[PDB]
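Participant: Have a look at the structure that comes next, please.
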Amino acid sequence: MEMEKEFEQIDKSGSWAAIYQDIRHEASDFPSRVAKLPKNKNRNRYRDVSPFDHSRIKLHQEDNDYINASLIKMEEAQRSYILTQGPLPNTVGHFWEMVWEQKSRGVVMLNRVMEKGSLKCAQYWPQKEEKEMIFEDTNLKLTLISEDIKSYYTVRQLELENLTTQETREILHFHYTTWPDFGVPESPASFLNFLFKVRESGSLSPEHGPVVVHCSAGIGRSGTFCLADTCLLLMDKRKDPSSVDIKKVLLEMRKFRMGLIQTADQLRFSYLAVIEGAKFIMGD
Ligand SMILES: CC[C@H](O)[C@@H]1N(C(=O)OC)[C@H]2CC[C@]1(O)CC2
């Protein structure tokens with residue numbers, strides 16, 4: 001079926017939970033043996049969220065190459081994404097090592113450091129220009145260059161230096177600051193505006209390594225971001241945009257990381273975002 005009318009048909013019939021459970025039943029199951037080794041327990045935020053072995057990002061280190069991060073490679077859309085958990089106190093150096101080694105331009109953060117009165121990820125970037133951060137375990141230096149605070153999101157320019165080689169690179173930090181502590185946003189308008197700002201920066205384009213996207217577990221809000229982006233790109237590429245099947249795209253993405261889209265409310269919100277976004281693209 002088309003999307004917008006399949007949407008109203010699920011609303012009128014109140015069957016979002018059943019649609020979402022079908023996705024959960026059909027989703028791929030691949031091994032994640034490296035994630036479960038005892039030496040990696042303090043590298044995982046949640047025991048039930050792990051990268052598959054076949055798609056995990058490997059650190060360029062011979063001691064321990066593990067990070068909780070997955071490469072989502074979308075062949076028809078010609079987009080790739082790295083989805084990862086919010087860094088932990090003992091993985092902030094690994095996080096920036098990955099950004100460096102994978103040649104990423106942008107980092108997309110969809111959570112606040114504290115939500116619901118608990119810490120959802122480490123304070124992994126510097127908050128003042130004159131107070132830079134050094135990660136001694138991976139030999140990197142990170143400096144805040146500039147910060148632009150807007151009503152729904154903040155953009156930061158960061159400098160990452162590889163202290164071994166003295167090479168430097170500019171990284172863009174896109175921080176969506178207004179996702180509510182509970183539920184999903186009422187309108188997708190600010191989330192779409194944010195997506196378009198990431199796109200306009202070059203961070204999603206083939207001349208760079210894959211964008212790094214995270215929330216707390218790296219599957220819920222993060223899944224919503226890449227699902228919406230890929231679906232809108234396919235609607236621009238194809239002769240028949242109504243052939244884009246959001247459930248099929250989501251199942252394809254779940255071949256590369258488990259659990260993408262965590263609730264039926266997140267599924268409904270993804271539909272809403274793609275539907276509204278398709279009108280603004282045109283040609284609107
Ligand atoms: C809209 C521009 C974009 O956000 C970037 N920026 C920034 O922090 O934006 C708030 C700096 C200067 C322009 C940039 O494109 C590059 C770094």
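Looking at the header, which is where the method is noted, we find X-ray crystallography, 1.8 Å.
Positions of Cβ are set from backbone N, Cα and C atoms, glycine also.
Dumping what Swiss-Prot says about this protein:
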- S50 to A or D: No phosphorylation (MUTAGEN)
- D181 to A: Substrate-trapping mutant (MUTAGEN)
- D181, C215, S216, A217, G218, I219, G220, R221, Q262: substrate binding site (BINDING)
- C215 to S: Catalytically inactive mutant; abolishes sulfhydration (MUTAGEN)
- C215: active site, phosphocysteine intermediate (ACT_SITE)
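So where do these features actually land, and what's packed around them?
Facilitator: Within 10 Å of the C-beta of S50 (mutagenesis position) there are 22 other C-beta atoms, taking all protein chains into account. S50 (mutagenesis position) carries neither a helix nor a strand DSSP state and counts as coil.
The Cβ of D181 (mutagenesis position) has 9 other Cβ atoms within 10 Å, all protein chains considered.
Within the same chain, residues at least 6 positions away in sequence whose Cβ sits under 8 Å from that of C215 (mutagenesis position) are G86, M109, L110, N111, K120, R221, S222. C215 (mutagenesis position) falls within neither a helix nor a strand when secondary structure is assigned with DSSP, and so counts as coil.
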Participant: Of the recorded positions listed here (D181, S216, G218, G220, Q262), which is spatially closest to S50 (mutagenesis position) when Cα positions are compared?
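Facilitator: Its closest listed neighbour, by Cα, is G218.
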Participant: Taking the Cα atoms as reference points, how far is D181 (mutagenesis position) from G218 (substrate binding site) in Å?
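Facilitator: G218 (substrate binding site) has its Cα 16 Å from the Cα of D181 (mutagenesis position).
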Participant: Out of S216, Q262, which has the highest number of nearby Cβ atoms, where nearby means within 10 Å of its Cβ, if these are the binding-site residues?
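Facilitator: Of the binding-site residues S216, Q262, the highest Cβ count within 10 Å belongs to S216.
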